[PDB]
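Student: The structure under discussion is supplied below as C-alpha cells; questions concerning it will follow.
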Amino acid sequence: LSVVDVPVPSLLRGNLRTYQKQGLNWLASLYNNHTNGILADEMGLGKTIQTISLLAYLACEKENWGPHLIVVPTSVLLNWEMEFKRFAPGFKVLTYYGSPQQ
Amino acid sequence: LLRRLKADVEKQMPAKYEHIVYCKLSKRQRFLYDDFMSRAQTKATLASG
Amino acid sequence: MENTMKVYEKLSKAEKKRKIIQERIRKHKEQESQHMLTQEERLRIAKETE
Amino acid sequence: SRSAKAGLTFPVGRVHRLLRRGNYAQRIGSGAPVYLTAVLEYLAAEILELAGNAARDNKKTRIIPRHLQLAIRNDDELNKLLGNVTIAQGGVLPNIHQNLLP
Amino acid sequence: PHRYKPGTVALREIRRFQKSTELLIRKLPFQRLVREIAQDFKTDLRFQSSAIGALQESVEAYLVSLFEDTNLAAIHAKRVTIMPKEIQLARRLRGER
Amino acid sequence: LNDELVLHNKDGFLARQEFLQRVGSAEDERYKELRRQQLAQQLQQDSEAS
Amino acid sequence: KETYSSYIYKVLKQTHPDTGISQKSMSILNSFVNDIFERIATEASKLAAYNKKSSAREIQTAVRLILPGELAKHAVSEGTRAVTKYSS
Amino acid sequence: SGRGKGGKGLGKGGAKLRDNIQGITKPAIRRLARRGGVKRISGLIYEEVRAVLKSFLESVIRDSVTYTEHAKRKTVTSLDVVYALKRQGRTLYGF
Ligand SMILES: Nc1ncnc2c1ncn2[C@@H]1O[C@H](COP(=O)(O)OP(=O)(O)O)[C@@H](O)[C@H]1O
Ligand code: BEF
C-alpha cells in the first residue's frame, strides 16, 4: 500500500490495538510526501490516540517537536490535555482559555 | 482520505437497535397547534405583515 | 522648532543606544539559551516532563 | 502661473470663483484677490509645520490627528485663535494637579 | 493583599485615559439613546451612522470640557470629591441656559 | 375534531396576544402624547422666559 | 468637485519632505482652510459694509483684527510681498 | 370534491414596542470622569450627567432636524450636524 511501517513510539503509554498502527504509518507516509491528510474514520475509533501517536513518532524519529496546534471544540478542551496526560506524557501541553488575565 | 467503519472492529461490539416511539397530542396543545397552524397557513399563503 | 528638534535628536540617540543595548541583550540571551537538544538530552527532558 | 508669478502655490482662481459665488460684494477687490489666500497660506504653513514637528516627536512618520491636536493646543496664540472648535479624535494635554499627587 | 490605598491607582488610570483618544461611549447604547430621543419628532428619519458618530464625538468633547472645568471649580475649595454644587456652578457661570 | 377546534379557535389563543399588544400600543401612544405635550409646554415656557 | 489636497500636500512637502499624512487629517485641514476662508471673507464683507460705499486694504485690516497680532503682522507682510511679486 | 370541507384554499391575506429607553451606564461615565482628571467622586454625579445629555443632545437634535427639513432633504447626513455645532458655539472639524 506504498506505506513503510516502522515506528519507534517511545515514552508512549499503552499500545495501538492493531487498528491505529495502520493510521500511524499512513500519517507517516503522508508526512513523507509533504501532503495533507483526512482521518475521517468512524466516530469514537480513537482519533486522539492516532494523532498523539503520530506526534510521538514525529518527536522520536525526528528531532523536531516544535510548537504544534490542536484546534478543538470547547467541550473537549480539557479532554485533549488529559488524553495524552493518561497517555504519552513526555510532551509539554498548553491550554489556552480563561479571561484576559491568566 | 482514510475511513474505517465498525467493520474493522466487530469481535466485541454491541449492536445498535433503533426504535421509534409515537406520542399522541394533548388537548390544549392540540388547540395551540391548530390555532398556530391555521393562522400560519392563512398568513403565508397570501398577504401578510 | 529648534527646541523640539533638539528633543527629537536626543530621542533618536536614545533610540539608537537602546537598539544596540537590546541587540547585545539578545546576543547574551542566545548564548544563555538552550542549544543542540540532540537525542539523549531531549529524551531526558521528555522523561522528566513525563 | 499666477501663483507661480506671485510666489504662491494655493490655487488663487478657485478662491476667486468661491468669493464670486458667495457674493459678499458686487465687485470684489481685484487688486489682490489672492492676498486672502496668501494669509491663509501663511497660517496653513504654520499649522503644517507644527503638525509635522508633533508627528516627528513621537517617531510616527504620518500626521496623527492627535499630533495635530497637541500641535495646535500647545500654542497659546493658536488656542486664542481657534479655541471654541474641537477636532475629531483629538485629545487633551496631560494635566495632573501637583497638589493632587499623594 | 495587593490592595492599594484609595486613589493610588486613580492617578495612573487618569494618565492612561488622558493619553488615550478612543471612543469612551459604547456605540450601541448611544444609538439606542439617539433613536429614543429622535423618534419623538418624525418617523422614517433614516439616520446615517456618520451623523451619530459626529454627535457622539461632540457630546464626549463637551462633557470632558465640562468635567475639567468642574474639577477646577472643586479644587478651588478644600475638596477633592465632586458634588452637585460644582456642576451647577460651572453650568450657571458660563450661562449655557 | 373539527367543531370543538373551530369553537376554541374562535375564542383563540393568539386573540389574547392581539388584545395585549393593542393595549400596549394604546398606553404607549398615551405616554408619547404626554411626553410631546410636556415638551411643548417646556419649550413655550422657555421661549416666554427669554 | 475640486479638492484642495494637492496644495496642502505640496506645502507640507516644502516644509517637511519625509512626513506623511493621515486621511482624517486631510479632512481636518480641508475644513480648517474652508472655515477660516469663510470667516475672514465675511469679515471682509462686513468691513466693506463698514464704509459708506459699495480692494486689498479691507482684507488686510480684516486679517488685522481677526487673529492674534503676532502672526497678523507676518500675515500682512507676506501678503504684501506676494502682491509685489505678482505686480509685474 | 365539491361536497365536504377541508383546507385547500390557501388564504385571503390579512395583517397576520416603539417606546425605547435611554442608554449610557455608570462605568462609561466613570471612564469619562477619569479622562477629565478627577481623583475621587461622590455617588450623585451620574444623574446630573444624564441630565446634561438630556439637555444637550435633544436641543442640537431639534436644530439639526429643522435644518435638514429646511434643506428639503428627507434624510439626515453627518454634514448637517456641523451647522448645528457651528451655531451652538462648539464647532467640530473632520466632517
Ligand atoms: N489504544 C487505546 N488504548 C486505550 N484507550 C483507547 C485507545 N484508543 C482509543 N481509546 C479510547 O477511545 C476513546 C475515544 O475518544 P477520543 O480518542 O478522545 O476521541 P474519539 O472518540 O473522536 O476517538 C477514548 O476515551 C480512549 O480512552
Ligand atoms: F467517536 Be469518534 F471517534 F469521533
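Our numbering is plain: 1 for the first residue shown, then up by one each step along the chain.
Going by what the header records, the deposited coordinates were determined by electron microscopy, 3.5 Å.
Using the three backbone atoms N, Cα and C, a Cβ is placed for every residue, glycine included.
Swiss-Prot lists E:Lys19 to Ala, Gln or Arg (Swiss-Prot position 57) among its mutagenesis entries, and the accompanying note reads: Increases sensitivity to genotoxic agents inducing DNA breaks during replication. Experimental mutagenesis at this site is recorded by Swiss-Prot as E:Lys42 to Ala, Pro or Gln (Swiss-Prot position 80), annotated: Compromises telomeric silencing.
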Student: Report, in whole Å, the straight Cα-to-Cα distance of E:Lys42 (mutagenesis position) from E:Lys19 (mutagenesis position).
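Tutor: Between the Cα atoms of E:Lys19 (mutagenesis position) and E:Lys42 (mutagenesis position), the distance comes to 40 Å.
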Student: Let me check the 10 A CB neighbour count of E:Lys42 (mutagenesis position). How many other CB atoms are there?
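Tutor: Excluding its own Cβ, E:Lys42 (mutagenesis position) sees 10 Cβ atoms within 10 Å.
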Student: Per DSSP, to which secondary structure element type does E:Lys42 (mutagenesis position) belong, with helix, strand and coil as the options?
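Tutor: It is coil.
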